[PDB]
Amino acid sequence: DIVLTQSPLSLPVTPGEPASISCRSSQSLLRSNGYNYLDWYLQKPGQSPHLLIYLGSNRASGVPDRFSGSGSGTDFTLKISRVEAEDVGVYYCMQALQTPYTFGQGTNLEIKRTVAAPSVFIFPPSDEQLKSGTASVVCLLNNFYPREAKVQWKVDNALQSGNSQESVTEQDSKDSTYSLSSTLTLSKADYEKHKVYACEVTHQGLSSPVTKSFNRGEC
Amino acid sequence: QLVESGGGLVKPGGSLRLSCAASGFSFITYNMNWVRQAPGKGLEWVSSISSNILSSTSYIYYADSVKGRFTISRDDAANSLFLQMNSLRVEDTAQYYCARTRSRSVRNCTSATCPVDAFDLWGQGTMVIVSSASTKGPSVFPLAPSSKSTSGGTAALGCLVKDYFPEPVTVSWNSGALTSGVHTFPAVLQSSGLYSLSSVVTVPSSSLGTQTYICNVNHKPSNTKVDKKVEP
Amino acid sequence: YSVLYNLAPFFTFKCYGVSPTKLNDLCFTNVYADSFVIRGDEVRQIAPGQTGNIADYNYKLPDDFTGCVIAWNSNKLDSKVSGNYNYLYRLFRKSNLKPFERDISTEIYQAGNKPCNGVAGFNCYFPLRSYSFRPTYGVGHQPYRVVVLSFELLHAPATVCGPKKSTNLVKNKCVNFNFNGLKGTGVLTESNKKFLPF
Amino acid sequence: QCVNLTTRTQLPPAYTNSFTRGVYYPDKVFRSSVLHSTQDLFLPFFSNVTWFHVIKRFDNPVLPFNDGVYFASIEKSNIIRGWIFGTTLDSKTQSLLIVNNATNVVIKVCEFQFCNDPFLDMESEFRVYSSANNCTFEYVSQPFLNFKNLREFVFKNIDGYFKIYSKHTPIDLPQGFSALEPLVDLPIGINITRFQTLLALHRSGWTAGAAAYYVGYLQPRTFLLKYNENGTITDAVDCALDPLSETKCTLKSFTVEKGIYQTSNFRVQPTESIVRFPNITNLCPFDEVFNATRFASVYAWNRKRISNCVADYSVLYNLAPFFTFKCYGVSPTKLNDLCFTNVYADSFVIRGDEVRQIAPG
Amino acid sequence: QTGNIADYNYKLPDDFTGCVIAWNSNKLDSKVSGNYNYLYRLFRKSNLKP
Ligand SMILES: *[C@@H]1O[C@H](CO)[C@@H](O)[C@H](O)[C@H]1NC(C)=O
Ligand SMILES: *[C@@H]1O[C@H](CO)[C@@H](O)[C@H](O)[C@H]1NC(C)=O
Ligand SMILES: *[C@@H]1O[C@H](CO)[C@@H](O)[C@H](O)[C@H]1NC(C)=O
Ligand SMILES: *[C@@H]1O[C@H](CO)[C@@H](O)[C@H](O)[C@H]1NC(C)=O
Ligand SMILES: *[C@@H]1O[C@H](CO)[C@@H](O)[C@H](O)[C@H]1NC(C)=O
Ligand SMILES: *[C@@H]1O[C@H](CO)[C@@H](O)[C@H](O)[C@H]1NC(C)=O
Ligand SMILES: *[C@@H]1O[C@H](CO)[C@@H](O)[C@H](O)[C@H]1NC(C)=O
């Protein structure tokens, strides 16, 4: 088959400056009568993927003029004039041969806007939750930017793994700040044998990580 | 593509039927292909089929897996296409897009290879799951508000929804009257195949002892409506 | 044709050609029944010698036809609640279309200097376009069912004739006859000519 | 199921003469003791007919069906069985099948998947096609059947009619006159662009007897036919063969007296046409109306009358970036051919999907 | 011209030396209910002379 490598898959981009993405095809695509057999696809997360450039270096499907792709030989790139809030979406590369088509690896496209101070929230389990036999504690981040973060759980200064799950929303239309909620669940027997519970957040915009620690015994 | 039919809890030993429902659109004289997505980073083309108008033969273009356990069949009478799976070896999650091939002509295409231009009509509405997990009523867990944030006069409270299945659940504060601080995180998948949701709202601490905050949780598949009040 | 005159509510001979009221005594040969649906006022385009859009690249009629067309309006069977885009017609072609044949070919038509490898690009378009048919459309967009009937006469024996078989042969009498649609008057005698079966 | 043959011997085809062969009845009308001239397909006299012989020889060529063909065969013991007619000889098209069985004649036409070497082999082996999927027309006909028998066949495709002519007479090509009376007029109405003959082999490998056959062509010519009292053709005259037969056919007499006669004229035909460029193809520009910084509004649209100039749809983005240029009325291909006068151009800007509203009716 | 009216109701001869005048009136020839007071012949054994 054909393997596709996206070298700039993870990079923060700021508005007002051009960004470049490249893909590599294993097989040569020089057999062409003036029509480059390659196109790019944009997948908006949540509703539907869209088409920016079709086969060849032209424009179709009502794409804005800020998108422009070019290449001839062992070189392919996409040029953007300025990224905006409507450009949030992963990119993909495709060639027009090898009918068992295979997509490349997905990107993330985390646009680097202004840094927003995270709000660390903690939610101790309720009495009825402990009566149910399963105790769940949630560490919440409100209006944090950039979306990349490192969230971990420490119980009596011991790292916890394999039982913590995090969920992140989409970019808001009001403040354009992401939010992350990490939920950690434990059994009643494991919860009653420990007292100190805390969650730590590592942030790019923070010089040092912050940790909120709470004990058992209070409401 | 405006709406799609199919997708449900089907055992791997059963049969899967997928179809696209269309409207006024050049569907009869266009080649049709299927695209599915993985939960990880990346996709892969799964199926394609040509039309009988351009040529008598169907121009079957398949990979190894879809020769193994997939088949296609057109209708040439209405704006629909039927996809049938006789067996399911390993297929956990798929989106089964309904993208359109931007090619009205065929040239220099044999049974081995044929170029494709682009796709611009991806469609959403088909979701298949083989987790074999049933549904049950949700549980609403109230969370006590706290004033540990940067603003001491503001307290964040929320209703924790756990043990609900499937994902679509609507959470509202004061029956939609409260619109400030409303936030609902998406579902997450555990080892048991269930879902968890966390929704919180920020309210001032001055009105905490006077204004009553009641959350409404509605679960349409389970037909369960639970009203929970948050108190310190 | 007597039952067919009342089977369907079609237009009563809006065409030039064979006698309408005398159609019972027509022993025509080798008809070609072609049925298709058009849009709006394209009925007038289907005429012998007419130059238009359908008559130029889709279906051309020669100067001599010895027949005409039959058309009627059907806004119910050819129209659905949703969009009905099941009909396509060709408007782009390299050159003119010769009559009495159909040239089906889904090929890319080029308008610029550079060619295309079966890709609708900058100057490369497609000839086929759809028909917009809706039950709420006006007179100029209603689907019209048009069928063409050709009534050419050949030297081959007629396999179809009107139901006017009666009487019997009368010999040695100068009487009138209409044998095989040919009117004449003369005696009916015998001769020694040897006639081949064909 | 078919078997490939590798015992074929390479031998280029031979050519012999066609003195008085290839004449039939162009119409079934009965005319006695009169001379009539008809315009129809006719094999020219003294044409160049191809010689094929089979013995060990296995000559089964595939010749395209450009026009009607004439088949002659000095056939003994009935080795030949039929012919194959079609365009590409596969399942993608409908091909005519002519197979003579043990006792009858069947006429079939379907989408037969013909092999490379269709042939037959008592006779209980028939390897011509694998299978047929869909077809409608099937016909059953009566059996048509030192060298002692001569058979002549003519195959024509005029107005979708398979006018097959048959004639058998007892006996290189012999010189003589033989009438080709029509037998079956089959309304096939299909496309034919190739043909190939069929042969039957005898098993002793395989052994083939001494046999030969001829293949001809049909050409549009005017033939003067002279009839007798019995109603049969006696002789034919081709006007385009030699000036003597031209004088015979134009004078409507088979005997030409001594003298000088004016029958036709000598002329040459043109091969091309000449139209040069008068230049001055650019008179008025549309740049000031189609490429401007300011455009009028929908409520107050500027009215511009353009005349006494040209209308060049070649420099004002003729290729176009495939916008909503599709419209009803006059196509741009015939727009220059359309000799319209007093063109009106009004420009305005709209929002969204209001392009549909700018339409007649 | 050949039609249902032209063959069974009212036929015009080969020569006329003139033409006819026609106009539309949906007010005086239509009522609130069904104006079914006008009828035309549709069945006939033979043709009708002009
Ligand atoms: C027939 O054609 C062959 C080669 O094409 C040539 O050698 C021969 O002289 C021709 N015979 C006649 C009578 O034209
Ligand atoms: C005669 O021809 C038919 C084909 O229509 C064939 O089925 C049949 O076997 C033939 N008869 C004999 C005796 O082979
Ligand atoms: C033609 O035959 C094939 C069998 O190979 C069948 O699948 C197809 O439906 C047939 N088509 C028609 C129009 O009968
Ligand atoms: C018949 O076939 C020939 C060659 O395959 C083609 O050129 C011609 O257009 C065909 N006729 C029709 C009526 O399609
Ligand atoms: C013409 O017919 C007559 C009467 O049957 C017969 O005697 C004569 O031989 C025929 N002519 C020929 C050339 O056979
Ligand atoms: C262009 O037009 C001029 C007259 O205006 C003429 O003399 C000249 O020959 C033309 N050019 C060509 C190439 O015909
Ligand atoms: C319009 O005119 C300007 C200069 O006159 C030119 O630069 C531009 O390319 C033109 N645009 C078009 C579409 O012709």
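Chain E residue numbers are taken from Swiss-Prot; in order, the displayed residues are 414-463.
This deposition comes from electron microscopy, 4.3 Å.
A Cβ is built for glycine as well, from the same backbone N, Cα and C atoms used for every other residue.
Taken straight from Swiss-Prot:
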type    : residues    : note
VARIANT : E:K444 to T : In strain: Omicron/BQ.1.1
VARIANT : E:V445 to P : In strain: Omicron/XBB.1.5, Omicron/EG.5.1
MUTAGEN : E:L452 to R : Increased resistance to neutralizing antibodies. Decreases HLA binding to NF9 epitope. Increased binding affinity to human ACE2
VARIANT : E:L452 to Q : In strain: Omicron/BA.2.12.1
VARIANT : E:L452 to R : In strain: Delta/B.1.617.2, Epsilon/B.1.427/B.1.429, Kappa/B.1.617.1, Lambda/C.37, 19B/501Y, Omicron/BA.4, Omicron/BA.5, Omicron/BQ.1.1; Contributes to cellular immunity evasion and increases infectivity
VARIANT : E:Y453 to F : In strain: B.1.1.298
MUTAGEN : E:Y453 to F : Decreased HLA binding to NF9 epitope. Increased binding affinity to human ACE2
VARIANT : E:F456 to L : In strain: Omicron/EG.5.1
VARIANT : E:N460 to K : In strain: Omicron/BA.2.75, Omicron/BQ.1.1, Omicron/XBB.1.5, Omicron/EG.5.1
E:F456 (variant position) versus E:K444 (variant position) - Cα distance in angstrom: 28
Cα distance (Å, whole number) from E:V445 (variant position) to E:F456 (variant position): 30
Of E:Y453, E:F456, E:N460, chain C-adjacent variant positions (C-beta under 8 angstroms): E:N460
Residue pair E:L452 (mutagenesis position), E:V445 (variant position) - Cα distance, angstrom, rounded: 19
Fewest Cβ neighbours within 10 Å, where candidates are the variant positions E:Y453, E:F456: E:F456
Residues near E:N460 (variant position) in space but at least six apart in sequence (CB under 8 A): E:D420, E:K424
Other CB atoms, at most 10 A from the CB of E:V445 (variant position): 5
Rounded distance in angstrom between the Cα atoms of E:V445 (variant position) and E:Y453 (variant position): 22
Candidates E:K444, E:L452: member of the recorded positions with the richest Cβ shell (10 Å): E:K444
